[PDB]
Number of protein chains: 2
Amino acid sequence: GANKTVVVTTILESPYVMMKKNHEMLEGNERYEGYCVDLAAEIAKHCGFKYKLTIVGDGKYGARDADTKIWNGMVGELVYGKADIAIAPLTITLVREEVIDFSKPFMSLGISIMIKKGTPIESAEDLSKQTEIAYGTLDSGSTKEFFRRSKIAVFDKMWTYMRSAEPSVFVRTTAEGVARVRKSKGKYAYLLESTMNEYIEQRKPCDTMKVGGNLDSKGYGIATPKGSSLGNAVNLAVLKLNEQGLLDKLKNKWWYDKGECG
Amino acid sequence: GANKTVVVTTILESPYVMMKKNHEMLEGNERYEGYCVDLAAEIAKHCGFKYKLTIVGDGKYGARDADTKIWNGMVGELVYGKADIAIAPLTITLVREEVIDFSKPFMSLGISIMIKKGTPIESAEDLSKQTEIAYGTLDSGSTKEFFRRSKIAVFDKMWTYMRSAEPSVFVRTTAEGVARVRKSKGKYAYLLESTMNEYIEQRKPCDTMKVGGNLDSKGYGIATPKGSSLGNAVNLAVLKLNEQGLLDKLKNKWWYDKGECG
Ligand SMILES: N[C@@H](Cn1c2c(c(=O)[nH]c1=O)CSC2)C(=O)O
Ligand SMILES: N[C@@H](Cn1c2c(c(=O)[nH]c1=O)CSC2)C(=O)O
Ligand SMILES: [Cl-]
Ligand SMILES: [Cl-]
């Protein structure tokens, strides 16, 4: 069985995957840039395969519909054989681990609070005790699911708040959440994964801040279909890249080396 | 094939596994206490197996002799079938991943610097540039191997320093390293995993401090023999315990709830 080009599924999400400014002049994988573009190339180099970057059709990370039992997002593309590997800020979770294979984490993170500078909030407990400062999450993904499924008193109270708050505290994209923080004069706080919070804190106009400790401790993993032979090699590649210091260099490149906030 | 009692290998290392003060009055698993004792019980409860805690014979975590190609430590006990699972502060590394299976991490950590309070050191770079303040690691394990194998200029210089420094800067146990920091009047700094550094910082006589950022970003994993059926279940149990908040509660219990330094 001859080797085939590996189909990678990913998602447009700065700074992980972005279309280059001059992408119309380019073709194939060269149209894209970012942390996960660089990571894909490093993994392919170490493992010795050719690959094609593709963008997940439905714009989702991965969840199972309770009624149809169908998996959507990048997880679904792996489950149904439409892609060979997912390389994205994809959180390792129990229900996802049951249906796909994950590498050991290439990045550690946790849920965190983004505020407009000057907002009198220091913690999740602070948020949970009040309603003047509205707060919410993406309307899809592991951050929302954290609150929806939590049995911890503070986070379950926060979820009950989010479901019943008006106007809706949910956002469709990271950009919408960040924009809402920036335009709401301190009256909206955004719950999001800490590494995204850190990235935005170093972007103009430098008006946001990460506050408080993380609410949990999770990781992003490279995902493959359950039992795929590619899985073992890619996991070893992640560990090698981490042990060589290259993952730390990649985060510095896309987060801090060109930070815009001094 | 009837079920059998699961043989767990672990290692005496505070606060992960300790013999209880009254252990002579007790028997079996009840002789022991600590973070990994509690974790083993939680994993066994979720997975529905009985188990026996045993202490690794050679007191090592796991490495392969370059000449004989024999694996020692807890990794060796798994490789050669002497134990079914290792539950310990065992770092997930590439060479270990090649021969045993690892769960996703139950704890995140990195190499860090422990100083006696008042030592004029803030970073690994600070240490690397001088010799008046001696510095070293355990004489076995992943922290030592980090320096021995590093191709990063600062850490390779530190390793060349450690090999050639007199008297020997290596220690046999965590307790020896901590004691050496405490007795050396600021002239010894100890390189060790960050969660151990954090634990000791909250122990009397409250004379040590963790300084600087971590040098790397790694995780501890539950280990099983390659291909063991127990591996999948235990990995799902780790993810469940993390998602329920129980791993965070376990760290707080053994690190901070009874911290001795205010
Ligand atoms: N990592 C999440 C998706 N996701 C992401 C971000 C966030 O803040 N929350 C969230 O749930 C910033 S990049 C992706 C998942 O795998 O579902
Ligand atoms: N986790 C290491 C062993 N190990 C440990 C500690 C440390 O500081 N360095 C180190 O290498 C404090 S508990 C165990 C390993 O798996 O080899
Ligand atoms: Cl092809
Ligand atoms: Cl038995």
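Please read every residue number as a count from 1 along the shown chain.
Method reported for this entry: X-ray crystallography, 1.6 Å.
Placement of Cβ uses the backbone N, Cα and C atoms for every residue, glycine included.
All protein chains shown were included, and the count of other CB atoms within 10 Å of the CB of A:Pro89 (L-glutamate binding site) stands at 23. Under the DSSP three-state reduction, A:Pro89 (L-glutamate binding site) is assigned to coil, being neither helix nor strand. Taken from Swiss-Prot, the feature L-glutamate binding site applies to A:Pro89, A:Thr91, A:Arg96, A:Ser142, A:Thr143, A:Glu193, supported by experimental evidence.
Experimental mutagenesis at this site is recorded by Swiss-Prot as A:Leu94 to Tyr (Swiss-Prot position 504), annotated: Promotes dimerization. Strongly reduced desensitization. In three-state terms derived from DSSP, A:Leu94 (mutagenesis position) belongs to a helical segment. A 10 Å cutoff on Cβ-Cβ distances gives A:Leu94 (mutagenesis position) a total of 17 other Cβ atoms nearby, all chains included.
Quoting Swiss-Prot on the mutagenesis of A:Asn242 to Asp (Swiss-Prot position 775): Increases rate of desensitization. In the three-state DSSP assignment, the secondary structure recorded for A:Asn242 (mutagenesis position) is helix. Counting only same-chain residues six or more apart in sequence, the Cβ atoms lying under 8 angstroms from the Cβ of A:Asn242 (mutagenesis position) belong to A:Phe106.
Same-chain residues at least 6 positions away in sequence with a Cβ under 8 Å from that of A:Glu193 (L-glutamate binding site) are, in sequence order, A:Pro89, A:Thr91, A:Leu109, A:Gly110, A:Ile111, A:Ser112, A:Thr143. Listed recorded positions (A:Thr91, A:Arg96, A:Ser142, A:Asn242) with a CB under 8 Å from any chain B CB: A:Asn242. Look at A:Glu193 (L-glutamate binding site): DSSP puts it in a strand. Binding-site extent for L-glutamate: residues A:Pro89, A:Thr91, A:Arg96, A:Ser142, A:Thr143, A:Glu193, maximum pairwise Cα distance 18 Å (rounded to the nearest whole number). Other Cβ atoms within 10 Å of the Cβ of A:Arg96 (L-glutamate binding site), summed over all protein chains shown, number 26.
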